[PDB]
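Q: I'd like to ask you about the structure that follows.
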Amino acid sequence: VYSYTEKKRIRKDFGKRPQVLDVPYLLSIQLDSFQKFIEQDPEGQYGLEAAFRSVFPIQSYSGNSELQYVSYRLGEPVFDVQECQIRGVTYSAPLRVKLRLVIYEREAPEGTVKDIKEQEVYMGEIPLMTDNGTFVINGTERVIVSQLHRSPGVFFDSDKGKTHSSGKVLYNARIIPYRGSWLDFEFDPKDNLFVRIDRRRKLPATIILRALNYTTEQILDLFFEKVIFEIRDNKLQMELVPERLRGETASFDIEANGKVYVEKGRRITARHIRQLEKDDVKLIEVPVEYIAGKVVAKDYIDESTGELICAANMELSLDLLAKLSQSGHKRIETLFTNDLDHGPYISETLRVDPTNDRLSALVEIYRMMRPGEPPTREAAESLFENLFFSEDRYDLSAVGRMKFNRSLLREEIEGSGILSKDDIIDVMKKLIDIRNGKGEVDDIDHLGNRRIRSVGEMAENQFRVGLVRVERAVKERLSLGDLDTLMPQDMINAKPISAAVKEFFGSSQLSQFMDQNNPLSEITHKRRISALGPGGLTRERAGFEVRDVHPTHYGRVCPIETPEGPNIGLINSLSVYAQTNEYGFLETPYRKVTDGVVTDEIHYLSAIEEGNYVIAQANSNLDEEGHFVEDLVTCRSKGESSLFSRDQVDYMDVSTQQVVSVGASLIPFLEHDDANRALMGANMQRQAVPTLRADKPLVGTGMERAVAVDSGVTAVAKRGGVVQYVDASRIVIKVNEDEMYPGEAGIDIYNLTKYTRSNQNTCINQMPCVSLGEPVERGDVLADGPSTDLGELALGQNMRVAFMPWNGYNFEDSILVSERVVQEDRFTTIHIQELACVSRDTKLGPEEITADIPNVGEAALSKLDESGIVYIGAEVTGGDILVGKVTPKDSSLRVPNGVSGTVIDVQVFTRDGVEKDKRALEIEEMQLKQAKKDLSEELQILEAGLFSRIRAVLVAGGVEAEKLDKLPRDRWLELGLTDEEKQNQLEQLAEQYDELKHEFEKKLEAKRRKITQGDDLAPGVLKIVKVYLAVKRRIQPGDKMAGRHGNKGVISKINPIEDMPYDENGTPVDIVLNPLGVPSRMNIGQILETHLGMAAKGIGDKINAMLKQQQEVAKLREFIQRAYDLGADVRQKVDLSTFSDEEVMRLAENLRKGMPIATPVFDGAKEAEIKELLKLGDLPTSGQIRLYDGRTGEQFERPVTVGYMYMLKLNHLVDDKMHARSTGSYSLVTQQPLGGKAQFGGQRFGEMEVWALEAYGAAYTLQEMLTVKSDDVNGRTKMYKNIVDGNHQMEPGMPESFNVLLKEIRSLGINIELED
Amino acid sequence: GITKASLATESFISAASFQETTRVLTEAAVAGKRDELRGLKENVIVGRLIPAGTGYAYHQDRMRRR
Amino acid sequence: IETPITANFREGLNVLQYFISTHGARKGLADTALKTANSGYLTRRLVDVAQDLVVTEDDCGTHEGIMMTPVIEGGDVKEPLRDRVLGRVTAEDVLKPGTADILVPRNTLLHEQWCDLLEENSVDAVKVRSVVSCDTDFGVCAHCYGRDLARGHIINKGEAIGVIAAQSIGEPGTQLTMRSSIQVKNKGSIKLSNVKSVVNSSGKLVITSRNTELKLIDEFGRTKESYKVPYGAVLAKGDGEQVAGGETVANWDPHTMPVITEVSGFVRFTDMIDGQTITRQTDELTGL
Amino acid sequence: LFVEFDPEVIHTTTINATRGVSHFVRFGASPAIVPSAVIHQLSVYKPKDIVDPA
Amino acid sequence: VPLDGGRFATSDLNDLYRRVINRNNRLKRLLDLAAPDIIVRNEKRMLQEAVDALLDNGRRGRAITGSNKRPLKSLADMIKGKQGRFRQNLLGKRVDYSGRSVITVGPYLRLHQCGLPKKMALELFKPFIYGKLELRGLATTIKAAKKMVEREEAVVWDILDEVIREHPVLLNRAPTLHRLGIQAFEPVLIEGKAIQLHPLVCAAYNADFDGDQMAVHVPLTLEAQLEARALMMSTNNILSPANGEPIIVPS
DNA sequence: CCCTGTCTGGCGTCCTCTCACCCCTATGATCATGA
DNA sequence: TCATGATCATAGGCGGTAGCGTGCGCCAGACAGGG
Ligand SMILES: [Mg+2]
Ligand SMILES: [Zn+2]
């Protein structure tokens, strides 16, 4: 079955793979993150409650006072979104917090407080998010963009090759906390182990192991095994486990049990280890040279002298053995220090250590942190407990603790946010294990190590920084005042909190201005994974590897939609199905392929769970049950594609559209384009402009409805029902009774957004697309937006294209367009410019906006009214007067030189106290009248719905067929009816009606207050006049058009109609492209799009022929059914036998300008299907029609390719780039011309052009190019007199900026001069 | 090498218009070094004719009248 | 990747093949970005090191120039003599091998007719005057530069050649990239250069030098093959002989450095004391 | 300003939250032990003037 | 500079000089009223560090800032590097009598001429038109001529066709790589708003027509017209200076 | 004094176009209202 | 008439009784460490 707007124009759909998971709501990152941020969240985390429970309770400097936390609450905003964008306020909500003050007594902090006080306090204004997913900061709609950064936890990197120039790789182990001090363990080419804290000075690593109160005996107990030597009657025998001897060449003949095992000069084989462990050999015999370099573990003391025989971690010599042998020790514990197995890295590290106990280690750490000051044991304890071991200054998140347990092979993924002793010891153990040769290092670009922050987490962090500044103020004030006399709003002030959050949302590196000229550009700017910003890398520094697609971007981050230029691969765009995990990583759906059958359950995999399993490719053929029809199937195991068996697979992809993003899944035939041209096509499809009447794509991907409905430019129905009143302003839906609340009678009113300014100076319009009396369903479009049509997404328009060289006018990439295109007004885009004029406050008095103006006459002032402001509707030229303004000297606002327009909307804002002039009172009466009429129509329309409910209830149960309309309509309650649900319902509707009466009274009073009041404004401004010009820019030689595949081009000549190549029917082609761009720039998808567009228009022409002849619905039903079946096993399977002879005529009314065809991305329409659809129309099979010429009237040889391509106009127009300057203004500090176009400036004759004129022999051209034309002021006035008198001659002089160089060098101690 | 061959000139304005300006101007400051505009780029700085094309004939005239 | 892309753009590409194509494409785009970033700075440093060099005289008055020979990597001759000695003033006047007969005088610009008359007589090495060996104080004379490139005649007195030179070197920096025996092909006389050779017992010619360079002199004088010959290599031929095509004339071992001798006699050990100077390591699984 | 206190056991960052803190007289990295010349041999002064500077 | 809001976001230099004068006046007052023995030392350290912030900020240990993270600009940051007087104001300058627009093809041109709009040719060539007006006697002063060419009356297009006729302009593509990147043409007036540029010539600019933008300059003086005709004309540079290959290869 | 490692200074394309942003918080003084 | 409270206007450089910094990289030449 189909929805009623899907019976208007049902898009033909090729495609073979039956879908199982539809496209999710495309704005779920922004909305879900900010819903996670601001919501009443119990059990502590996440949200604002995490900040308010981690920074509170503020306890004082031992004054026994404490400011603890209760709850919070956000009130309603004073301004809704529309008034906020008009006036210019933030769209914020006040953050009320309930704080409590308690004050303890003397001698008992575990005793009773004498007095508490709990109260409401005001702090900050956090800006809310609109339903589109955007913020309104100062009247300009802004987006905060998700950041891709390093995951907190341990990270074992390897500084490969480059250091020490000898190939010896290093290994470092960066512990990355979420908030606190970093910690980098590393090696050096002497194979010592070095710690460092926050990239500061370097210490040997075991100095922190003493700082955790470990003795050296315990350290060697941890980081090494033991070797036991027993002195038993002969040559100091040894306990030997032969696994340590795997490949070691002994120094003697190892024999045991009267049997020679190992010979001198040979090594111990593995089978000799098997012999020694099979015979269970324990004690072997060593020479005196064997313990010549063995390292003792613990301290041995002589019992008689009380001295030290040998210190810990010391090699043993002959005299040390002679001392400890005669003291009474039979057991000797040493360490195993092999070449391959276990290096003595800990032992060499302890030999570099000068420290000896806990205190000296804490002193040295306190000295490397803060240099050159007296340490004290209390200060060293406090610093080292506040580096890693305090809840305040150090905090891994849950993400950090998960990565730190997972990368150390733990079990519990839950732990504390602070470190401990076992954590650092496990980091050093894993680092030594990586140095030993077992285990692997971790790459950086792997998406199991890249977390995604969003709006909620970054706003929480900035709010937390505001709170630690305010706890730095409350700790100041709390124990330095008289108690009890103050309340907790005199202490805490809202300036740092609001300053922090307002600086983050106002100007950050990630809170950026929304590129809004297209529904696609909105919905793909909100889905952006930027690597830049705070905590990430920078553009002009890094690098190589991060600008490259890793093998685990498959289905998380789009590989082909990224901006080319200085930041490729850093401004990644997130894919279609890609959600965000609980912790912040990326996850993507798959289908659990149990042992034979592809089960239709979806199952979200992260980036590290994907690697262990094995995933089938998306388009693998399966026969109606899930059984894979091949016995070799293409899969990918561990980041590496291969060919696997039938039933060793564990997952299949969901749909074939999931590698790409929503920018580059509206490209039909994407699998035929080379990836560079698909990148340029997706980026230019983002850069489109909305035309006047947007049409539709004939060749789409079916993804248009998700991008249109799941954005916020169309007016989606909330509750379905029957339309009651359509208008260009409003739309009224009457809600069906099986969707309807019992109370609040309810018929909905959609106030559309008519002609208003977007951010890119386009024209964001909404047009109603429903008829009257028409049913609508829940979840359905009512009003099309900009670049939409019937709920689809129509960016550009589809035109008749031919690929042929035509007389050179399409030489490199140019485009040649018939005048039939510009006559139909079909690229005529509508732009809106906002021109502001402020009435400031200066000396000699304030300014005047009135029209009594000097130096002007009738010809200027005829287009102004009697109070200076231009009319609404006056079509002005470039350089007239819009607002007349004179200062205590003409300073009237003028149209900037070049642009026409029609003044559509004038706003006047008045700072309160200033006299409103007559036009400001006219606008006040106008908006009073509009808001009065609008709220009165709210009351009338909802009262009409309420009375219709009363009529619907009184059909039964005491019905009065004639007596109902004899009495006035406001008394439909006291009629004959007992105590039932109906009199209860009439009482509830009377409650609703009296609520509407008193609500209408109070809301009209509040709306008169909002219109009548002034507005807070800039320091020293009287009134602001804003005027909206509405230019209509058509098309001309110089604009940029482009298709959807990377075929760019400046349109080069707008030919007449007659010159166009026509065919043997009569129709001229509209646009003549260039064929030579196809084999080099390998975008072969545009030719398949051209042929399938010609097939679509062939079906449309046959419908137009079968309908223009007034044929009955039977033949239309026949032909539309044949055009909708037409293919292989497909998904569509429609039938017109359930459309009932009236929808088929209206469906053919919508198909007569062409039949829309969906072609999904990697499961598209093959060549034979295009041929069979070109055979259904009577077009030629090869797609090529023979074409005549317009000039000569004789045939082009070798018939050419025509069809329809869907081409977009880009907003790089030519009357926004063109500029010229004879003599304008000059800069102030260096007397050179200004830069730019708005400032009337000159083009930079840069350095390489100076080199290119030195490279010729042009000497006078360069002399006037940098002395006369540019800098020397007396030289250029002499030049201007000489040019207007006909004498071409220059008096050179000196550049004045060289005198500026002399003054800047001379302002140092340097004495530069000019000799002779 | 070309960056050291260009920083080691008998003309401090060329070596100042190239890389580090601090070291070049301090060395030429304490040495009392005296540029004589010596070619192309100093004359592009100071605003006169290049001694390459037509300005080469002008510079032969100017040097002959010295 | 060991499993290639068996699908072209006229047919489809499925998802993995298009993903691997994306690996290649984004690697290329990032190469072009950082490539431009280095190329512009290379052009800057070259036009700031040259910057000053103006063609300021008309004849320096020296003779010593560089020797232009066609480059020989060891295969086909890559850059011939016509494309190197095109338009540059000769250092010493070229005498054809009819010795004491002058072919060109010693200050003749070698334009296209003279280059064809060089190619006909198969002239070995036209010694020619270079900019680097000039004599003009504070500048470069006109004759040592050569033809005015981009024009036809000799260079005009004045055109700043340092700037056009530095732009011509740094301008194709956008196009550049960023990140057993001797087998003969042709036939001719055999030349050896810097060789110390001796006769083995087999009758061949063995070499006692690393600095040996083999050359193939053709029928008219020049050289079409050159080969660096290693130390102690064994030739199947000698000097001045004649070979045929496809004939490997030399063989050696790239793994072993041969310590071959000159005189024929017994071998004894001098200053070779066992245990210290030489050690006893018996090859276990072979025997020798 | 002259203040009497004791460096090590009472560490400075705890006391930082108050005034009296720009930093020690140093002439060097370490907080320099200052003389108290006024306290010891120069108690009572300012006969320069009461010029009330400017 | 005023920011038109009642306040002056000052330049960094006035901040630096203000810091030196504050610290110096406080040091004069502290040397006036006698320094407390081993005391007249911290203030001189502060003055030395403020002067070292003024002459070269950031060379001594951690630099200063006004707002917020960015270190502010001393004198050596005005002479050195990019954004300084050697590379931004003295070696490459902003230039009057110049303009820029988007290029296009127009193959009906001879190779020594390019299409150029009527609006750009009227705004580049203004004082030439003023001189021809008061030389032919169609405006008394300069102000009547300026108001005539602002109204664009029917006679100034004949004046403009009489001043374009034998007067070259310089076309320039924005990344000039080698010396063929600046060439000189003789303009032809075009109804439209783009620069029609001969196709063969676009082999030397490395310029396609997918949105490229080129800038035109005007040679004012007489010697510069002769240098843009004899040295830099588009018919003269047919050979590259890198080799002997022609640069007019048909593309 | 003769290496050999560390440290801190230099440097890292051109041209153009668009947009926002460019103190708020605390203390003191004056005026008005209430007792 | 006096006192207290509230509102408005005018005036300066981590904010705090610490700690923030952490994702470039190469070359080069001086300063110093080890022997
Ligand atoms: Mg291009
Ligand atoms: Zn010479």
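We number chain C the way Swiss-Prot does; in order, the residues shown are 755-933, 948-1056.
Cβ atoms are placed via backbone N, Cα and C, with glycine included.
So Swiss-Prot has the following annotated:
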MUTAGEN   C:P758 to S or T  Resistant to antibiotics salinamide A and B
MUTAGEN   C:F763 to C  Resistant to antibiotics salinamide A and B
MUTAGEN   C:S775 to A  Resistant to antibiotics salinamide A and B
BINDING   C:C814, C:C888, C:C895, C:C898  Zn(2+) 2 binding site
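Surface or core, plus neighbours and distances: that's what I need for these features.
A: Taking a C-beta cut-off of under 8 Å and a sequence gap of six or more, C:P758 (mutagenesis position) has no contacts in its own chain. DSSP classifies C:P758 (mutagenesis position) as coil under the three-state reduction.
Of all Cβ atoms in the protein chains displayed, 17 besides its own lie within 10 Å of the Cβ of C:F763 (mutagenesis position).
Other Cβ atoms within 10 Å of the Cβ of C:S775 (mutagenesis position) number 21 in total over all chains.
Within the same chain, the residues at least 6 positions away from C:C895 (Zn(2+) 2 binding site) whose Cβ sits under 8 Å from its Cβ are C:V809, C:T810, C:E811, C:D812, C:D813, C:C814, C:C888, C:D889, listed in sequence order.
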Q: Give the subset of the recorded positions C:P758, C:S775, C:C814 lying near ligand 2, defined as CB under 6 A from any of its atoms.
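A: Once distances to ligand 2 are taken from each Cβ, C:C814 fall under 6 Å.
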Q: Return the residue, from the listed binding-site residues C:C888, C:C898, with the maximum count of other C-beta atoms within 10 angstroms of its C-beta.
A: C:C898
Q: Take the recorded positions C:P758, C:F763, C:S775, C:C814, C:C895, C:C898 and keep those with a Cβ under 8 Å from any chain A Cβ; what remains?
A: C:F763, C:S775
Q: Cβ within 8 Å of the Zn(2+) 2 site centroid (C:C814, C:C888, C:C895, C:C898 excluded): which residues?
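A: For the Zn(2+) 2 site the neighbour list reads C:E811, C:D813, C:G815, C:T816, C:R883, C:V885, C:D889, C:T890, C:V894, C:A896, C:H897, C:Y899.
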Q: Would you mind checking how many other C-beta atoms are within 10 angstroms of the C-beta on C:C814 (Zn(2+) 2 binding site)?
A: 18
Q: At the level of the C-alpha atoms, what whole-angstrom distance separates C:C898 (Zn(2+) 2 binding site) and C:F763 (mutagenesis position)?
A: 55
Q: Through the lens of DSSP with three states only, how would you label C:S775 (mutagenesis position)?
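A: The three-state answer is helix.
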Q: How would DSSP class C:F763 (mutagenesis position) in three states?
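A: DSSP call for C:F763 (mutagenesis position): coil, neither helix nor strand.
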